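Everything on this sheet refers to the single structure shown next.
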6 protein chains.
Amino acid sequence: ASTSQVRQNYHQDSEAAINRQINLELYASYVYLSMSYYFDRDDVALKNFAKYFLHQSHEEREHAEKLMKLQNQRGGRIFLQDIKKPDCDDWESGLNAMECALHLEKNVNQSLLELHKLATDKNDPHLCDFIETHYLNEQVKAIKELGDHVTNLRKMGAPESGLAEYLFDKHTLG
Amino acid sequence: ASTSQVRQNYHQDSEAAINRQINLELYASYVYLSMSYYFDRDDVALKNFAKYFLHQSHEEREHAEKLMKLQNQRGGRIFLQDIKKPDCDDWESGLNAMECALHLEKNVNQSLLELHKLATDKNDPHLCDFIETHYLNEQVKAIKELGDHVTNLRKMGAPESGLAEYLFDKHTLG
Amino acid sequence: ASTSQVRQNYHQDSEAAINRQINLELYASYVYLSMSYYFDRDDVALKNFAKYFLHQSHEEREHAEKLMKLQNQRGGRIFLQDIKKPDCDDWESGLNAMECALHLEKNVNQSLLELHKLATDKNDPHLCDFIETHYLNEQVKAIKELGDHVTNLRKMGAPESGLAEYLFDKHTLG
Amino acid sequence: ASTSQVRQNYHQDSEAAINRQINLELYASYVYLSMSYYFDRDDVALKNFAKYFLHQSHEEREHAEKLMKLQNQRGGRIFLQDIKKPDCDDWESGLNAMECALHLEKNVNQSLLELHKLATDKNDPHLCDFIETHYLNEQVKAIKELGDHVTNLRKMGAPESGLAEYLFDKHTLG
Amino acid sequence: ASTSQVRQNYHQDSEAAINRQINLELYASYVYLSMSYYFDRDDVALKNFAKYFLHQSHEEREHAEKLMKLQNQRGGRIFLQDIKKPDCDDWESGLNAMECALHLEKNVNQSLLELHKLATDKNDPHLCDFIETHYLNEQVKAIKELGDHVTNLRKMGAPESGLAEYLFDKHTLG
Amino acid sequence: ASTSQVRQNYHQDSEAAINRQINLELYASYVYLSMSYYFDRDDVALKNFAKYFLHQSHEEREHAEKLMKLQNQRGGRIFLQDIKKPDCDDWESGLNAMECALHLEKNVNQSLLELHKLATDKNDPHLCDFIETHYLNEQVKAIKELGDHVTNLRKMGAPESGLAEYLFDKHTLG
Ligand SMILES: [Cl-]
Ligand SMILES: [Cl-]
Ligand SMILES: [Cl-]
Ligand SMILES: [Cl-]
Ligand SMILES: [Cl-]
Ligand SMILES: [Cl-]
Ligand SMILES: [Cl-]
Ligand SMILES: [Cl-]
Ligand SMILES: [Cl-]
Ligand SMILES: [Cl-]
Ligand SMILES: [Cl-]
Ligand SMILES: [Cl-]
Ligand SMILES: [Cl-]
Ligand SMILES: [Cl-]
Ligand SMILES: [Cl-]
Ligand SMILES: [Cl-]
Ligand SMILES: [Cl-]
Ligand SMILES: [Cl-]
Ligand SMILES: [Cl-]
Ligand SMILES: [Cl-]
Ligand SMILES: [Cl-]
Ligand SMILES: [Cl-]
Ligand SMILES: [Cl-]
Ligand SMILES: [Cl-]
Ligand SMILES: [Cl-]
Ligand SMILES: [Cl-]
Ligand SMILES: [Cl-]
Ligand SMILES: [Cl-]
Ligand SMILES: [Cl-]
Ligand SMILES: [Cl-]
Ligand SMILES: [Cl-]
Ligand SMILES: [Cl-]
Ligand SMILES: [Cl-]
Ligand SMILES: [Cl-]
Ligand SMILES: [Cl-]
Ligand SMILES: [Cl-]
Ligand SMILES: [Cl-]
Ligand SMILES: [Cl-]
Ligand SMILES: [Cl-]
Ligand SMILES: [Cl-]
Ligand SMILES: [Cl-]
Ligand SMILES: [Cl-]
Ligand SMILES: [Cl-]
Ligand SMILES: [Fe+3]
Ligand SMILES: [Fe+3]
Ligand SMILES: [Fe+3]
Ligand SMILES: [Fe+3]
Ligand SMILES: [Fe+3]
Ligand SMILES: [Fe+3]
Ligand SMILES: [Fe+3]
Ligand SMILES: [Mg+2]
Ligand SMILES: [Mg+2]
Ligand SMILES: [Mg+2]
Ligand SMILES: [Mg+2]
Ligand SMILES: [Mg+2]
Ligand SMILES: [Mg+2]
Ligand SMILES: [Mg+2]
Ligand SMILES: [Mg+2]
Ligand SMILES: [Mg+2]
Ligand SMILES: [Mg+2]
Ligand SMILES: [Mg+2]
Ligand SMILES: [Mg+2]
Ligand SMILES: [Mg+2]
Ligand SMILES: [Mg+2]
Ligand SMILES: [Mg+2]
Ligand SMILES: [Mg+2]
Ligand SMILES: [Mg+2]
Ligand SMILES: [Mg+2]
Ligand SMILES: [Mg+2]
Ligand SMILES: [Mg+2]
Ligand SMILES: [Mg+2]
Ligand SMILES: [Mg+2]
Ligand SMILES: [Mg+2]
Ligand SMILES: [Mg+2]
Ligand SMILES: [Mg+2]
Ligand SMILES: [Mg+2]
Ligand SMILES: [Mg+2]
Ligand SMILES: [Mg+2]
Ligand SMILES: [Mg+2]
Ligand SMILES: [Mg+2]
Ligand SMILES: [Mg+2]
Ligand SMILES: [Mg+2]
Ligand SMILES: [Mg+2]
Ligand SMILES: [Mg+2]
Ligand SMILES: [Mg+2]
Ligand SMILES: [Mg+2]
Ligand SMILES: [Mg+2]
Ligand SMILES: [Mg+2]
Ligand SMILES: [Mg+2]
Ligand SMILES: [Mg+2]
Ligand SMILES: [Mg+2]
Ligand SMILES: [Mg+2]
Ligand SMILES: [Mg+2]
Ligand SMILES: [Mg+2]
């Protein structure tokens, strides 16, 4: 029951919201892992799409670990939940995977914006600064990058043009 | 429906057993992640226990990735399931965590031995060699290491001796 | 007549099966040599297809040499047969050559799997280990690579698109 | 009485067979030590024969140590027996010593093949892989090398030609 | 049917004669491969004879490849035939193998001299220069080397003297 | 029967005493090998005790080899006997093993002192110098080191204190 010796200005609602965000980052890690190995299939065979999404996957795990570190720094207690399987097994195309990644990153951003609103409501400037420093601009850059990629693949003629996804794999992701 | 152009001598039962093993490796990764951050709590504060279990966690993710690579190499299709949360939130002590890790690694080994029996039953010598090369001796070394650690912590007087877990953290894990 | 001073646990059927496999590896070497120089024709002119298949050809010769070394290591006696000319003089296209190479590598794999079954039947664990160590995973990687290449060429629009085979030559094989 | 915390899938018969093999490797070490110092006698005086057999002797000790390490890795218990003196004090000639070494290495190989059959019978794929990885191909190479040496010494005119054993000592073992 | 865009002054008889020579070079490659592994037998065991003939074998493959390159350079079309097994399985002795290699190299030279006569008859100075530059002096050097080796082995007392072949292996081929 | 051409001032009793000492050094090597792998057990798990005794074991083998070299230098003839298994399978504790090693080294020293008395009685100053140079001060240093180790382990509270043996392993043997 008794309070952590380190805990100060750290609301129970913020503690719970941080545990929810840890789960979402691990979910995103899992989604990108699934997408990566789709592109390693012998009937898809786009190795730089596979490498790009595997790197994305490793970055999400790092995002989760930093939130776990934060939870302990502030004297909250980590509570883990199941990591749900991704919505899709078959990602259809390079373009569709990039569109799904854009959607994932905007949903993660919306979660972080809700987290920041809560930290603002509870007058937790350390937690506001943590989210702003480590997460919000990373999300803005990730979303911009994925939008750029979706744009190029559409302009090149994906997903009908297998030549488009092949040349994008070599010139943008390679 | 139609068969992968690469698939040869790769039974549907082996394909399914590989997907089950991918889930178990990701589960083990999650268990070690949970254990790691327990030792980063301000009321536990054993930083080399935390580092040791985080490294274990990263190794399990690599074990899962190599099985995903194998699935595609042989022309099977990855099917992911939810990654269950670990059995414990509170791991009690350095000794208890090490005993739980020993139990986890023996359960993963038993799964791999069942997988090898199936590959033997289906006359899949490539899959037998894959399991023997990349997994069986890694498990034997992991189990031996964890047994050694449990032995030292017990002999030192853990878990009642907080001095024992502190000195083990510095001299064996540091 | 009299037995080799080194021979131990090496069945006459295994000895004969090794000589058959030596011939098949030299045949595969010859098939890839033929394919290589097709791409060096002035009316085909895909230099990285030519280089890729020449390297394949040199690797098959190395596969044959290692089996010849094995035969002598175990005290069997090499018996050579004619190396048959390849089935084709004209390989039609980059895509068709890659499809023929995939077929060749799956036939060589099937031969090696029959060889392993025989070594298992004759309780020859050294020969089983030799095949697993030096051949089975090399075949699995070769087949996966060729499947990936066939997939990309088809998606790019080969064989009708001469642009597809030209750009594949530069970006994947170059 | 109670079971090792590490032990899994490790039959008592395999444990005993490993202890027998440890003794045989130490015996082989002793045989090669005896042979080495025969060639250091002032009335034999073949220094590269002496060096060759001393290196052989050190390799057998390493073979024994790795089996001792395996016994503990799998949670079996080492049981040592007397190391019998070699069959001979006087090895007669370079050729006779090489013929005795060929016989020793084939007997050690036969022991390892019996060990592998037992591990196969007890469905111990880790132990099968251990024997295949560390022992079976080392034996095949050792036996082939000794056969080659016996062949050269016989062709040169040993053991009647002291010139043959002298020139072999310099050109093959030196 | 229609003519290569590159073809100029290249008679159909020269084109056919080049295909015959490609087969003979691949045959010679095969003969030297067979001879090499004879010397790797445990009951022959002359490792520098084995290395010498393996290098010879690799040089013949290079001779064949350069003729394949020539065929395409001049706009002819490669036509491959079966590579016949060597005349012998058992080469008897170092001296006999060297005598067989001398005979092989003189037969290859006679083929090249017939090829040059044809190129002269068809007023093909490029093909005459190609044969003179890349083949005729290589044959003269190869034949002289093999004659020197046969001479030394005979003078040393081969094939009855196993000491002769052993010392030649070390001092000339080593 | 007839005498070695090198033999001078080398009594048959000294020759026999040297063969007895060769056996005792090989016995000591075996005792330290057994002790080493006791500390590699998963239920003992003191890796620097294991390393220390393995090094001791290798030093005893070197002691035996130097006596074998001496036997031949002086024109005596090596006669080997069985190497008896150690008195213990289970060495109980770090302290007990160190006490057993102290006892072993004092027994080996007593043997060497008897050997020196015999060499003195037979007026063999070369053999006296050999024993003094290579053995007597090595024994005195070994005995002093083991006494120091026994003293520290007792003062630290071994064998009841598992913490004592763990910290000794790290700070003295590590
Ligand atoms: Cl608070
Ligand atoms: Cl609160
Ligand atoms: Cl990464
Ligand atoms: Cl605030
Ligand atoms: Cl940023
Ligand atoms: Cl940006
Ligand atoms: Cl920015
Ligand atoms: Cl391009
Ligand atoms: Cl299949
Ligand atoms: Cl199936
Ligand atoms: Cl790591
Ligand atoms: Cl099988
Ligand atoms: Cl391993
Ligand atoms: Cl280990
Ligand atoms: Cl190991
Ligand atoms: Cl046999
Ligand atoms: Cl047979
Ligand atoms: Cl190459
Ligand atoms: Cl078997
Ligand atoms: Cl491989
Ligand atoms: Cl691969
Ligand atoms: Cl691989
Ligand atoms: Cl068991
Ligand atoms: Cl049992
Ligand atoms: Cl050595
Ligand atoms: Cl098995
Ligand atoms: Cl090996
Ligand atoms: Cl070999
Ligand atoms: Cl080898
Ligand atoms: Cl023309
Ligand atoms: Cl013409
Ligand atoms: Cl070469
Ligand atoms: Cl002319
Ligand atoms: Cl030249
Ligand atoms: Cl010359
Ligand atoms: Cl010249
Ligand atoms: Cl004397
Ligand atoms: Cl005397
Ligand atoms: Cl050492
Ligand atoms: Cl004296
Ligand atoms: Cl000293
Ligand atoms: Cl001292
Ligand atoms: Cl001193
Ligand atoms: Fe994230
Ligand atoms: Fe794992
Ligand atoms: Fe300390
Ligand atoms: Fe091959
Ligand atoms: Fe051995
Ligand atoms: Fe040639
Ligand atoms: Fe000693
Ligand atoms: Mg959620
Ligand atoms: Mg990202
Ligand atoms: Mg709480
Ligand atoms: Mg669900
Ligand atoms: Mg989507
Ligand atoms: Mg910033
Ligand atoms: Mg950052
Ligand atoms: Mg499961
Ligand atoms: Mg691990
Ligand atoms: Mg399916
Ligand atoms: Mg649940
Ligand atoms: Mg537990
Ligand atoms: Mg291994
Ligand atoms: Mg590995
Ligand atoms: Mg065939
Ligand atoms: Mg290949
Ligand atoms: Mg035969
Ligand atoms: Mg035909
Ligand atoms: Mg085909
Ligand atoms: Mg096997
Ligand atoms: Mg392998
Ligand atoms: Mg290889
Ligand atoms: Mg025995
Ligand atoms: Mg050896
Ligand atoms: Mg027992
Ligand atoms: Mg006896
Ligand atoms: Mg003998
Ligand atoms: Mg191997
Ligand atoms: Mg080894
Ligand atoms: Mg011909
Ligand atoms: Mg030549
Ligand atoms: Mg034509
Ligand atoms: Mg014929
Ligand atoms: Mg001939
Ligand atoms: Mg010239
Ligand atoms: Mg040249
Ligand atoms: Mg004694
Ligand atoms: Mg000592
Ligand atoms: Mg005597
Ligand atoms: Mg006894
Ligand atoms: Mg004792
Ligand atoms: Mg004195
Ligand atoms: Mg001194
Ligand atoms: Mg000394």
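All residue numbers given for chain A refer to Swiss-Prot; the residues shown span 4-177 in order.
Structure method, as recorded: X-ray crystallography, 1.6 Å.
Backbone N, Cα and C define each Cβ position, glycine as well.
Look at Swiss-Prot and you will find A:11-160 tagged as domain 'Ferritin-like diiron'.
Quoting Swiss-Prot on the mutagenesis of A:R23 to A: Abrogates interaction with NCOA4. Fails to localize to punctate lysosomal structures. Within 10 Å of the Cβ of A:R23 (mutagenesis position) there are 14 other Cβ atoms, across all protein chains.
For the mutagenesis result A:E28 to A, the note given in Swiss-Prot is Reduces iron binding and oxidation rate; when associated with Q-87. The Cβ of A:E28 (mutagenesis position) lies under 8 Å from the Cβ of A:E63, A:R64, A:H66, A:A67, A:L70, A:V111, each of which sits 6+ residues away along the same chain.
Residues annotated as Fe cation 1 binding site in Swiss-Prot, with experimental evidence given as evidence: A:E28, A:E63, A:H66.
According to DSSP, A:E108 (mutagenesis position) sits within a helical segment. Annotated Fe cation 2 binding site per Swiss-Prot: A:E63, A:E108, A:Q142, in sequence order.
For the recorded site, A:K87 (mutagenesis position), the DSSP three-state label reads coil. Among the sequence features in Swiss-Prot, the mutagenesis site A:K87 to Q is noted as follows: Reduces iron binding and oxidation rate; when associated with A-28. No effect on iron binding but the oxidation rate is severely reduced; when associated with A-108.
Under mutagenesis, Swiss-Prot gives A:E108 to A with this note: No effect on iron binding but the oxidation rate is severely reduced; when associated with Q-87. When Cβ atoms from all protein chains are considered, those within 10 Å of A:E108 (mutagenesis position) total 23, not counting its own.
Taking the C-alpha atom of A:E108 (mutagenesis position) as reference, the shortest distance to any of the recorded positions A:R23, A:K87, A:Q142 belongs to A:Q142. In sequence order, A:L27, A:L29, A:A31, A:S32, A:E62, A:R64, A:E65, A:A67, A:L70, A:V111 are the residues of the same chain, not among A:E28, A:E63, A:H66, whose CB sits within 8 A of the CB centroid for the Fe cation 1 site. For the recorded positions A:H66, A:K87, counting C-beta atoms within 10 A of each C-beta gives the highest total at A:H66. Close to the recorded Fe cation 2 site, the chain also has A:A31, A:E62, A:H66, A:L107, A:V111, A:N112, A:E141, A:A145, A:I146: residues not among A:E63, A:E108, A:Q142 whose Cβ is within 8 Å of the site's Cβ mean position. Here the CA atom of A:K87 (mutagenesis position) lies 13 Å from the CA atom of A:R23 (mutagenesis position). Looking at A:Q142 (Fe cation 2 binding site) and A:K87 (mutagenesis position), their Cα atoms lie 21 Å from each other. When the binding-site residues A:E63, A:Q142 are compared by the number of other C-beta atoms lying within 10 angstroms of their own C-beta, A:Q142 comes out lowest.
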